[PDB]
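Engineer: Before I ask anything, here is the structure I am working with.
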Amino acid sequence: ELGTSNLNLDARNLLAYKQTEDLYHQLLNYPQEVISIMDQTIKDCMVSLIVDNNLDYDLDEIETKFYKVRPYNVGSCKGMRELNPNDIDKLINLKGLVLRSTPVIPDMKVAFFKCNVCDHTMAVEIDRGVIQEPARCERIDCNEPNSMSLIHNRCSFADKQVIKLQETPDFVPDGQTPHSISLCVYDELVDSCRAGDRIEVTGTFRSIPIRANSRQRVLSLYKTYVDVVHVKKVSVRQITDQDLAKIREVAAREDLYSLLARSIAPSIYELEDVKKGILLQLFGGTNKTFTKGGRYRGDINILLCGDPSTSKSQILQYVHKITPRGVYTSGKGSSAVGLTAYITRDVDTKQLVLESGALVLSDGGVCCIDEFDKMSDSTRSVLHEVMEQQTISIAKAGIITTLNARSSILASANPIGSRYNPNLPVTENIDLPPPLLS
Amino acid sequence: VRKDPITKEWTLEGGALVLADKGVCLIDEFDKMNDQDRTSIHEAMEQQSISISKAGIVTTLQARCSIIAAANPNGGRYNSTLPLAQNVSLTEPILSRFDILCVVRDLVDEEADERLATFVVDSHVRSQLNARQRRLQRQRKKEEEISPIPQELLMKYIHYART
Amino acid sequence: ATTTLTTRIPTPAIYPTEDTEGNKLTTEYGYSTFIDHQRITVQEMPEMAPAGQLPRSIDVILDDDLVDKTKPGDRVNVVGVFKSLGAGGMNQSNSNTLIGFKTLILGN
Amino acid sequence: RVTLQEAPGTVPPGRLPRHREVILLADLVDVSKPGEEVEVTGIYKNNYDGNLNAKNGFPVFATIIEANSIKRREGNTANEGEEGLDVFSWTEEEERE
Amino acid sequence: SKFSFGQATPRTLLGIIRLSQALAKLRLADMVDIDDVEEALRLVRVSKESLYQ
Amino acid sequence: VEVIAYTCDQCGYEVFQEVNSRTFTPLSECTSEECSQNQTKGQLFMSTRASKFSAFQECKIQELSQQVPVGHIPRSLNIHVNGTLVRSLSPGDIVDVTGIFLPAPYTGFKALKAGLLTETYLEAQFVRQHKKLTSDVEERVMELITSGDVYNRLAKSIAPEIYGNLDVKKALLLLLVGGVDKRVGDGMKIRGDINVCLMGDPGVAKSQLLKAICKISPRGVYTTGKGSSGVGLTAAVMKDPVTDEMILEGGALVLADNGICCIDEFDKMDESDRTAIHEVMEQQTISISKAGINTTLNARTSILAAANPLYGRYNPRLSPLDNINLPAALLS
Amino acid sequence: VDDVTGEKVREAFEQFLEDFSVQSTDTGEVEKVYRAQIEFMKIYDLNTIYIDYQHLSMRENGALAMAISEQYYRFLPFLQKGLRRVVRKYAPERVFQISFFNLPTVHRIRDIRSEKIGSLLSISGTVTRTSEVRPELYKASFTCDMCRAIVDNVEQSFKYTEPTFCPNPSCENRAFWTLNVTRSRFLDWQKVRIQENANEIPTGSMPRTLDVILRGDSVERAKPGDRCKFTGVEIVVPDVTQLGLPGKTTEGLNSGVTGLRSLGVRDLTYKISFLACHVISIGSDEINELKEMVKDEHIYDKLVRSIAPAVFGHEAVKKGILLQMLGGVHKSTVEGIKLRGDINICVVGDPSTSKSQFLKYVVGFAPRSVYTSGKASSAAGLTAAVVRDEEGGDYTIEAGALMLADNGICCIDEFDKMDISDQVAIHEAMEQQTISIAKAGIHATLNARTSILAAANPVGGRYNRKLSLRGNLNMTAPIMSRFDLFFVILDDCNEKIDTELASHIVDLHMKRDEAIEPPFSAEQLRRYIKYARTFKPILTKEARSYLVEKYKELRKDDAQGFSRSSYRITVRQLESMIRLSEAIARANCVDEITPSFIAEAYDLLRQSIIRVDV
């Protein structure tokens, strides 16, 4: 009653069942045929529930689109320094790290042909590494061996994607470099394996030959890869109604002023005054923009400065905990040019790529930023501009764009001598442009 | 010296002066960048026809160029009764390559000011085969309010007054 | 191009297989003999060359008997035969402005 | 063969230059110098076989401007019937004058 | 501003708890007491004022 | 590859062949005994499961740097493996291999270049490796329990090769054991693994005082100012050989997790180092914030620093912090 | 059977251009718009059509609109064959194209794999790194010179350098070809790369991209740098490995199956690319309305009251910014100097006050006017500074928000905090409308005519009163006289003006209290000044004699001595005096200049010169 094509089988039941042992050990020994057997069962076992009630989705359309299965978590492995050559067609359970991707190139699942007769729309299958061709004409009784052309952009192709992996350096003995292996996906597990997360893959094994000379068919140290059947990572919300009833009693409570004051500090000392600004900053108004004139946003910008070591970072880390989409600043990992406006030479095509800044990247959060008495004055130059027009104007010879930035900020300075050194005008301690005082 | 591409050689690419055989530059008062390039223009007149050998070939091109300039004293024109070494920021030797220091002045003059003031406002009043000819006579008459031998012929004899 | 004197017909081959029989050929490598090959360029002793030029250079192919004897920076003195090799003018067609007579010293 | 860049004068700014090719002819050799601004009065011949190697092979053609004449740096582009050519011929009427 | 540094941070206070259980780890006789931490402040006073000679 | 199996799906006669050098060629389809010799021939293709495959791994050797002559630099050599001696070598193994010798042809551009060059390797036969918890070792654990003597004999144990300074040799042994600070359970990742820094300019070659401790302490990697600077202190992506490039080559802190980071030369490459010291003193942000990825790994390692003074001696009558350049990294 | 199916969709399309597509009769919206689409075309001769997806969906109720997504990628030459059939029956060198637009659903670039082949899918994104304009072929008449080379062959596909089908006589075929330039029409194109938008990027996860060929009149219409939409036909492309000099990843693993064609054994790979047809970039009585509004009387005061609601009071500053917003004259003397194009007015004042409001007002109100802070004074931007060599070219021009104020009023603040080098650089940029550069490469003369407007800061935040502005300007001397007067904003702590400004500000940030009535809109002011710019008012009266005396009276005042102030208002300022005077007459649409109009020009500078003098 959902129509999906995927059954994520735990596949740790055939050892927990008295039968199906020989099935279970054939599964770890011929894993291309046995899935092809099992895909016939689930469609027929679906018919075994369809034959009960004949009022179940018209008995045709959920019987034409095929389904598929996904065995996973089968057995265990330990890494990559165990991959012996005898492991030719087995299941492997990797634990590693995805690094970078590529867009989809197409596959050859069906071909098309037409020679120079008036009309010939045959569609030859391949299902091999070998496209087979005719050498005689067609669609007539007397026409010679004609020139058969290859109208390529007519026959349909599916997706395919290759993804590079490197193992996570798990208990490596402080001398070995973590090496690489690649991936190949076929189904709609594309665009869900984004690069940069912990991974646990469940895949089979395969090896291919390579052409030694680029223009001959001669070949012999092979290259292998794996073929994923099911992947798993390292580990508008669907708004229900019991939450809304639970928050409304909480919204009915007078104590929410202080109940939210106490709940942001599971360990922090009291300091009630900064709890108002930090809470209200995340509760950041809205964009009360008129149609003609105005363009006012309700965003604010609190700051703290003074005594060092007052959990300055962990409070900010706590804010990063409660925000699902935000940014974290760096210690001099960015500059006047290292924020946006990029001319970087990527290792895939050596061409242009404009990657956004961390400021525009927090479109839907709070930018956390630090070391402002130690930030250089070649930079600390665009944040005035985002403080006025909510934008970044890029002055690059690639392009011109006044792209906006719907983002919010807090500041966390540091003293110079030792302290906030009172009975002094404290503004002379923290050096800062009196324009950005405004 | 513009550098080579991959299979090329360190060749020699000129800038301003070697193009301008009979022309114009400007040095007024780029105060920070004064000590940078002034050691390259006062050896264009002294060591006339100058060229150089940085990291390449030792040649010498020919450039019989002409210099004009429009320098600017620090503030007003009579910043002092004290002399010209007090007035400009240049020193003597680079100043001494020139021929004459034409200087301007005006404080207060009734009749001289209108002789500019009445003069300048009339300039702002200066804002099909027969018609292509007739616009030209209009274009000829508009330069000929006092007819001071207009530019249709005047530049043309200069070029063979120099060659 | 190592016999130093006689320009014989070369054998443009690495290893033959299947002599005139139906036997798969085997090769004994303990009874196959080897030799080494090392080129080194020699500058000019830059005191007796008079001041009108940078130092020039030529090169020399020696054999096993005096390899690893030449540390870079030694006042060396070699003696050998003067020798040209290589086809200049025919191995490519039209051959315009390409020397094809390399100076070599196959010495001792 | 002088390759040509667009001079960054009358151009909607903030962008890149563009490239062409000029093939001069016999009595038009080395008239210009490497660096001034010029203008050409050529034709527009598009001869190539169809082999190109910075991009892939395609049904694409490349342009070649064979020039016919050349004049120099012009200035004060406001005229209508004069000062478009350095005519500079002073023979019967001009030289007598 | 003559010789000394620091103005008694709790970050120094939590560190003196850290090294105490460290020395209670190496010399574990299950005696986490006043004398065990008396070994600890014994080290912070001799590390400090190494400049006073 | 050592054996082959082509199937033509008509006769099923799997044609076998010996494996030659690294480049070879498949044969035709009209060569067999049943599926051949007719008007229909089965079209050959390969098979994986019917093709037995072996192990293979390549390594390079250098020389001991003590038997090298006064002259030239040492050179490499190529070695191979077969059988099952595989996965038994390591980078940094002071070892020896016994094996048999053969040269190899080059089979590429053999006429103009590659006249009779040889570029041999050696083929391996044997490896004789050298110099490598209540399990037949408890007798020496009792020797510390029976004799006792924690605060002084162990103080004289580590680094007995100096004059005096029992206070500082005691300050380090407590940090060589560490331990889990507190199993916090909830999301309160507390600071652990305190870091001690030194300063002063003795003439007793202060470098081999500290670094001698590091080369006997567990997993404590040596570093200096040159080389793995504060940008290459973490991991990065670099150039590699013709095999899989853009690997994540590391520095020290991505491999010396939960150990000893014994640094010297603190005034060296400080534009990257001053970021690098804060980012480990800050808990858990050892990352690669590059244009390749934005993944972040752990941080659990102690720091032992030795800052060198300004010119001559540090003037004790003058103000301190005249020679260390980080106030905010130190006093808090 | 599909042959008549394409013939079925041919006439069914044709009758749609025969039937009505118009619901409202004579309330606007004339019936039978497609015949008007023919008739507009037979005048300006552009060779396009423009059909929508709505009216073909709501004709067959999806009986055809679902068919056409899965025919035209194969049946390109069917709809276009039909419109050729209908034009002969209707109209009397002809090459066309089919331009759909406005499908409902808009996807992103990460959703294009399987069903998307031969489909029609609108795609958003942003564009970067264009290329040039070269020609394509689509049809030739090349043939071999065996007997006769006049065979107009077929199939100009992706490898079209071999016309070898059906020779004319019994001759030698595929022996040659001669691609003449004389008979085969071409079409012009460019190849561009796109990129994903900024409000969708999940993380900084190397945002992927693809390429797209646009081939009709779509050429040079995607300006690089905008959020842009597209047509939608997806396409694969090979490389055939032609007769040119050549023939990490396991790429082409799919292509190992693609071996053994009738030509040589290789591996023909593939890559998904894009073909477009039509670009877009989302991101009367009104002509009579001007003729009524030009015949008003108080519209000088109506304009000055209707500038911006973000300020209250101070009509003096409001009169200035309006005149800057319009343009004056620029045409000048023959053979030589081009004079000033406009007026430039700055305003000084204490920061965090009403100074920021005009700056916020104009940058969305003016045509293509840009805003910079100018603190980045050493890299580029304000200071025009050449970039270093990259990808084969040193000495290229740079950006900077100065040479792009063409029909733009650039705005820039905080003159105190920059260095001393730019202070002569923009000083050169003020007098004549060009700048020059010859930095490490050839000389350059770019004529960027401009209109600056500034807001710097006083020396202490508070303006001195008994002194002059000569100390509080915090600049040098000659750039002051190169400028006009600044109309300094003063402040006061008065107990009445605060409460009214409080009530003035609270209705502003109301969610909705739009009770203030500006008599003009944003746009109907915008077209009004667009009516105002297109005159050239010339003085003709004898007030030239009235002009010259008052300045001659004026200059004898501020020259307080032979050794007094060098704020000597010289012959430069007669030019701004008259070029303000044509500008204010360009407000009230009078071509002659009265002596009464320049009277208020004088007291604009009388009130300025008392704000000059102590």
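We number chain G the way Swiss-Prot does; in order, the residues shown are 103-194, 260-414, 428-463, 510-840.
A Cβ is built for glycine as well, from the same backbone N, Cα and C atoms used for every other residue.
Copying in the features that Swiss-Prot gives for the protein in this structure:
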{"type": "BINDING", "residues": "G:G575, G:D576, G:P577, G:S578, G:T579, G:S580, G:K581, G:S582", "note": "ATP binding site"}
{"type": "DOMAIN", "residues": "G:525-732", "note": "domain 'MCM'"}
{"type": "MUTAGEN", "residues": "G:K581 to A", "note": "Loss of MCM2-7 complex helicase activity"}
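Structural setting of the listed features?
Structural biologist: Sequence-distant contacts of G:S578 (ATP binding site), defined as residues of its own chain at least six apart whose C-beta falls under 8 angstroms from its C-beta, are absent.
Other Cβ atoms within 10 Å of the Cβ of G:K581 (mutagenesis position), summed over all protein chains shown, number 19.
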Engineer: Just name the most isolated of the binding-site residues G:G575, G:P577, going by other Cβ atoms within 10 Å of its Cβ.
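Structural biologist: Fewest other Cβ atoms within 10 Å, among the binding-site residues G:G575, G:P577, is found for G:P577.
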Engineer: Is there any among the recorded positions G:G575, G:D576, G:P577, G:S578, G:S580, G:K581 whose Cβ is under 8 Å from chain A, and which ones, in sequence order?
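Structural biologist: Going by the Cβ criterion (under 8 Å to chain A), the qualifying recorded positions are G:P577, G:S578.
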Engineer: Ten-angstrom check, please: count other Cβ atoms within 10 Å of the Cβ of G:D576 (ATP binding site), all chains counted.
Structural biologist: 16
Engineer: Let me spell it out: for each of the binding-site residues (G:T579, G:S582), count the other Cβ atoms within 10 Å of that residue's Cβ, using every protein chain shown. Which one has the most?
Structural biologist: G:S582
Engineer: Hey, what's the Cβ neighbour count for G:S580 (ATP binding site) at 10 Å?
Structural biologist: 18
Engineer: Neighbourhood of the ATP site (G:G575, G:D576, G:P577, G:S578, G:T579, G:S580, G:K581, G:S582): other residues with Cβ within 8 Å of the Cβ centroid, in order?
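Structural biologist: Here the non-site neighbours turn out to be G:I715.
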Engineer: Between the Cα atoms of G:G575 (ATP binding site) and G:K581 (mutagenesis position), what distance do you get, rounded to the nearest Å?
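Structural biologist: Between the Cα atoms of G:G575 (ATP binding site) and G:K581 (mutagenesis position), the distance comes to 7 Å.
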